[PDB]
Amino acid sequence: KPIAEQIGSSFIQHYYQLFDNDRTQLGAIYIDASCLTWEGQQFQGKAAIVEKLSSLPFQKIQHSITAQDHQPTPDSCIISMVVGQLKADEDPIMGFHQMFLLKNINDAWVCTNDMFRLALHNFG
Amino acid sequence: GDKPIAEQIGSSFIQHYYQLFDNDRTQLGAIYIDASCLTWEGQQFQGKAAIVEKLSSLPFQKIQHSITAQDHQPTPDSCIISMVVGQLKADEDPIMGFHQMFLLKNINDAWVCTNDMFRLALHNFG
C-alpha cells in the first residue's frame, strides 16, 4: 500500500481506538492551531476541541469504519476521509462521515483540520 | 466583518462545482491542475487529464445534486478544506446519499482544487 494509506490508516485506527476507550488522549493528536467542525459548529484550538470531545453526552461509544479514503497533498499533508457507523451507550446505531487533514509536525503526524457529521437520519 | 473567508471561498467553489457537474461536467477540468488528485468510489486518478476522462465517462446522461451539509475551514498552509454531505439523483436511479471532500489552494492568484474525494453511500432505500 502507498505511504499515505499507511500513515492514514494508522492515524484512523489510533483515533477511533482512543475515542472508544480513553478519549482524553485525543488531545495529543491535535496541535494548537487545529480546527474542528463538529455537526456544523466550529471549535478552534486544542483546548476548545478537547473540551468539546470530553463534553459529549455518552459514557460508552464504539465506532466501525465502513470505508476510508487517503490522499497525499502537494504540500506533504495527508487527507483521510471515513464513512462509518457508531453506537453511543444503548441508542440506535448512527452513520457518520469524518474527514481529517494530517501534517507531520516535530516528527509526528498530527491532525490540523477535522470535520465530523452524523448521517442524515431517516427517523428520530 | 461577518461571514468568514474559508466559508465564503469554500461555499462559492461548492456552488460552482455542482452547477458545472449538473450542466456540463466536461468543463470541470478548469478547476483542476496538473498536481490534482481525485479519488472517486475508491479509485485513484492523478492529474487533470486522467480526472477529466474519468468524469466525462461516468454512465449517466442527467444528474442533479443537492447539498444537505457543507463545512469549510482554513488550513495551516493557507489552503481551504471543504466537506460535503448530500444527495443525488442520476437518470432515474434511486436517490443516493454521497460525501465529497475538496482541498483548495491559491496558486498564482487562483483558487484551484488540488485534492478531491467522492464516495457514494453504500446503501439505498427501495
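We number chain A the same way Swiss-Prot does; the residues here are 4-127, in that order.
Looks like X-ray crystallography, 2.5 Å, at least that's what the header says.
Each residue, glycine too, has its Cβ placed from N, Cα and C.
Residues or ranges marked as domain 'NTF2' by Swiss-Prot: A:10-121.
A 10 Å cutoff on Cβ-Cβ distances gives A:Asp23 (mutagenesis position) a total of 14 other Cβ atoms nearby, all chains included. In the three-state DSSP scheme, A:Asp23 (mutagenesis position) is classed as helix. Among the mutagenesis entries in Swiss-Prot is A:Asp23 to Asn, noted as: No effect on interaction with GDP-bound RAN. No effect on interaction with nucleoporins. No effect on proteins nuclear import.
Under the heading of mutagenesis, Swiss-Prot lists A:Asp23 to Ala or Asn and annotates it as follows: No effect on interaction with GDP-bound RAN. Increases GDP-bound RAN nuclear import. Increased interaction with nucleoporins and localization to the nuclear pore complex. Inhibits the nuclear import of nuclear localization signal-containing proteins.
Within its own chain, A:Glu42 (mutagenesis position) has A:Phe119, A:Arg120, A:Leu121 as residues 6 or more apart in sequence whose C-beta sits under 8 angstroms from its own. Annotation of the mutagenesis experiment A:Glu42 to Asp in Swiss-Prot: Loss of interaction with GDP-bound RAN. Loss of GDP-bound RAN nuclear import.
Per Swiss-Prot, mutagenesis A:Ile64 to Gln is noted as: No effect on homodimerization. Loss of interaction with GDP-bound RAN. Decreased interaction with nucleoporins and localization to the nuclear pore complex. A:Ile64 (mutagenesis position) falls within a strand when secondary structure is assigned with DSSP.
Quoted from Swiss-Prot, the note on mutagenesis experiment A:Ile64 to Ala is: No effect on homodimerization. Decreased interaction with GDP-bound RAN. Loss of interaction with nucleoporins and localization to the nuclear pore complex. Sequence-distant neighbours of A:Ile64 (mutagenesis position) (same chain, 6+ apart, CB under 8 A from its CB) are A:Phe22, A:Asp23, A:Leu89, A:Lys90, A:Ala91, A:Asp92.
Swiss-Prot gives this note for the published mutagenesis A:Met84 to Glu: Decreased homodimerization. A:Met84 (mutagenesis position) falls within a strand segment according to DSSP. Cβ environment of A:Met84 (mutagenesis position): A:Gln71, A:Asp72, A:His73, A:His100, A:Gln101, A:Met102, A:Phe103 lie under 8 Å away, each six or more residues apart in the same chain.
Record note (Swiss-Prot), mutagenesis A:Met102 to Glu: Decreased homodimerization. The unchanged residue is displayed.
Listed in sequence order, A:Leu39, A:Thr40, A:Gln101, A:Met102 are the same-chain residues six or more apart from A:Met118 (mutagenesis position) with CB atoms under 8 A from its CB. In this structure, A:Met118 (mutagenesis position) is part of a beta strand by DSSP. For the published mutagenesis A:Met118 to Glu, Swiss-Prot gives the following note: Loss of homodimerization. Decreased interaction with GDP-bound RAN. Decreased interaction with nucleoporins. Decreased localization to the nuclear pore complex.
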Short-range mutagenesis positions relative to chain B, from A:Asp23, A:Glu42, A:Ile64, A:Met84, A:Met102, A:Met118, with Cβ separation under 8 Å: A:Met84, A:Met102, A:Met118
All-chain count of other Cβ atoms within 10 Å of A:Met102 (mutagenesis position): 24
